[PDB]
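Below is one structure; the comments refer to it alone.
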Amino acid sequence: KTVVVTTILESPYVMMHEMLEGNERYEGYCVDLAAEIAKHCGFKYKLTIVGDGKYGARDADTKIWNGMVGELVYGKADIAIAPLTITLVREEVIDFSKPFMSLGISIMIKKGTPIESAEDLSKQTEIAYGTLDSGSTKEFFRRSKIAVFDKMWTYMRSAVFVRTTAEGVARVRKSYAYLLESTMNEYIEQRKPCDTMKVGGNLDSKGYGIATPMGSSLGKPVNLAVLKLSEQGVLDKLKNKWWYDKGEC
Amino acid sequence: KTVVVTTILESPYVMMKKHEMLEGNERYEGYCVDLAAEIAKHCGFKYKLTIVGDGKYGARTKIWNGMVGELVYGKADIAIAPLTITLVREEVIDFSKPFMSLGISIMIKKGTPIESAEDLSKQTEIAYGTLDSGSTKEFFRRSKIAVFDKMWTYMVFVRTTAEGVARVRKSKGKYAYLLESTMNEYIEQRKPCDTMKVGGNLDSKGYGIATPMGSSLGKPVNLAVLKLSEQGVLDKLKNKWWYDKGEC
Ligand SMILES: N[C@@H](CCC(=O)O)C(=O)O
Ligand SMILES: N[C@@H](CCC(=O)O)C(=O)O
Ligand SMILES: [Zn+2]
Ligand SMILES: [Zn+2]
Ligand SMILES: [Zn+2]
Ligand SMILES: [Zn+2]
């Protein structure tokens with residue numbers, strides 16, 4: 001039967017189309033990845049953009065998951081192929097593949113902003129900064145016990161958050177610093193109008209994983225699929241294809 | 001009931017303490033020792049540490065040996081060691097999210113005129129090899145990359161990493177050792193400080209906590225690994241066993 005694949009519109013992972021029908025509406029890293037995984041695992045699939053346009057978090061009172069994690073937990077989709085960050089709270093409710101891409105939280109600034117590091121952000125007030133409202137980065141700052149980061153969190157929760165990455169980029173370009181993951185950051189660094197740059201090293205190191213509902217029969221297949229693709233050099237080729245082979249700066 | 005943890009004597013992951021007077025898991029110190037203790041603490045089980053019988057990591061008479069074998073054939077309940085996550089291993093056992101990153105790298109005696117793998121593949125005066133049962137040797141065996149099929153075609157193997165290191169140190173630069181960057185970088189800061197890593201890594205892969213396929217332990221050890229990483233325990237531990245003990 002057709003596997004329902006949940007995913008999110010996020011460049012260059014999944015991108016737009018009005019005249020097309022199907023998965024063919026979309027292009028990108030996770031699109032090609034979906035196709036390869038499907039090729040090696042031998043199933044048919046339908047790509048579907050996560051309903052609330054979010055990655056996934058749990059509301060602390062209502063205790064319900066949103067975003068792609070929610071659509072996995074509540075049986076609305078059979079698999080998530082996306083820049084979905086492997087985190088503890090998520091592993092608590094769903095299954096993750098071995099990571100298929102490395103990344104870390106990093107700072108994006110408008111070219112010319114006098115910022116060198118996260119500590120620089122934590123020591124000042126003139127430049128605002130925030131993260132994605134539902135997502136692993138915000139959870140990182142919320143739960144962080146590091147002085148600089150607890151300080152930044154203390155600022156942020158009381159101040160700066162955006163609903164989508166595009167809103168964060170737009171907010172930076174029209175200003176404000178944006179805290180976002182290095183992969184998406186570096187991708188935008190090579191995008192017109194070429195007015196943003198990454199500053200400082202990454203704040204942490206984690207990975208993107210393929211996600212299935214906890215206990216799904218697909219976990220092993222998608223997991224040997226990811227490992228196969230990695231060892232065959234397919235993943236490096238895909239990143240090269242969508243990041244650097246299309247750099248506009 | 002007691003969980004049997006299979007592991008391998010490999011510095012700084014699992015080592016004999018300065019042990020004859022001791023009994024138990026207390027016989028050992030090292031990265032994977034601390035890691036095991038934390039994993040057990042967060043998963044709430046008791047465990048007995050056991051050194052893999054044939055001292056091997058795992059390869060496939062079609063029978064698995066080493067820690068992979070001891071998992072497949074029910075000799076241990078979990079492997080906590082520098083055991084590399086690979087496709088062929090995933091085919092037969094389960095792996096946690098990786099708790100450490102690493103890549104294949106070249107170890108040479110200080111003064112050897114070698115910069116990269118291509119240089120090794122292009123010459124004959126300096127011999128080179130890998131661990132006999134292990135993921136590196138498999139990497140070269142299965143590599144479809146020209147240089148690496150060339151090196152494999154050439155390839156000199158050792159039974160333990162210590163034999164490879166000793167071979168490097170006693171070969172007067174006529175032998176290079178192909179081994180994982182973590183272990184390389186570790187030996188790099190160890191007396192007699194006569195070895196160095198050359199070139200970048202040949203690949204990028206990981207070490208994982210392993211369980212027999214379908215074990216109820218996979219999930220627990222996997223949330224434990226994710227917690228430990230996120231709480232900074234892993235970075236602290238690597239700092240502890242690698243760099244806080246650097247002799248150069
Ligand atoms: N990849 C993140 C979303 C992006 C971000 O938070 O910066 C997640 O899985 O939650
Ligand atoms: N970590 C490797 C052994 C060391 C090596 O092959 O260099 C493995 O799990 O097979
Ligand atoms: Zn449209
Ligand atoms: Zn393929
Ligand atoms: Zn001893
Ligand atoms: Zn602890």
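Counting begins at 1 with the first residue displayed.
Recorded method is X-ray crystallography, 2.9 Å.
Backbone N, Cα and C atoms are what each Cβ position is placed from, and that goes for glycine too.
For A:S136 (L-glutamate binding site), the Cβ neighbour count at a 10 Å cut-off comes to 24, with all displayed protein chains included. Under the three-state DSSP scheme, A:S136 (L-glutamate binding site) falls in the helix class. As annotated by Swiss-Prot, L-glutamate binding site applies to A:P83, A:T85, A:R90, A:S136, A:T137, A:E181, with the evidence given as experimental evidence.
In the three-state DSSP scheme, A:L88 (mutagenesis position) falls into the helix class. In sequence order, no residues are near A:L88 (mutagenesis position), counting only same-chain partners six or more apart with C-beta under 8 A. Where Swiss-Prot documents A:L88 to Y (Swiss-Prot position 504) as a mutagenesis experiment, the accompanying text is: Promotes dimerization. Strongly reduced desensitization.
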Distance in angstrom, CA of A:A159 to CA of A:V160, with 3 unmodelled residues intervening: 6
Just to be sure I understand the break: A:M16 and A:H17 bracket 3 unmodelled residues, and I want the straight-line distance between their C-alpha atoms in Å. 6
Distance between the CA atoms of A:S175 and A:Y176, in Å, given 3 unmodelled residues in between? 6
Maximum Cα-Cα separation in Å among residues A:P83, A:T85, A:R90, A:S136, A:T137, A:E181, which the record lists as binding L-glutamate: 18
Students should find that the recorded positions A:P83, A:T85, A:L88, A:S136, A:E181 with a Cβ under 8 Å from chain B are A:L88
Listed in sequence order, residues with CB under 8 A of A:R90 (L-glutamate binding site) and six or more positions away: A:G56, A:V69, A:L84, A:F96, A:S136, A:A211
What are the non-local neighbours of A:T137 (L-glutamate binding site), defined as same-chain residues 6+ apart in sequence with CB under 8 A from its CB? A:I105, A:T131, A:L179, A:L180, A:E181
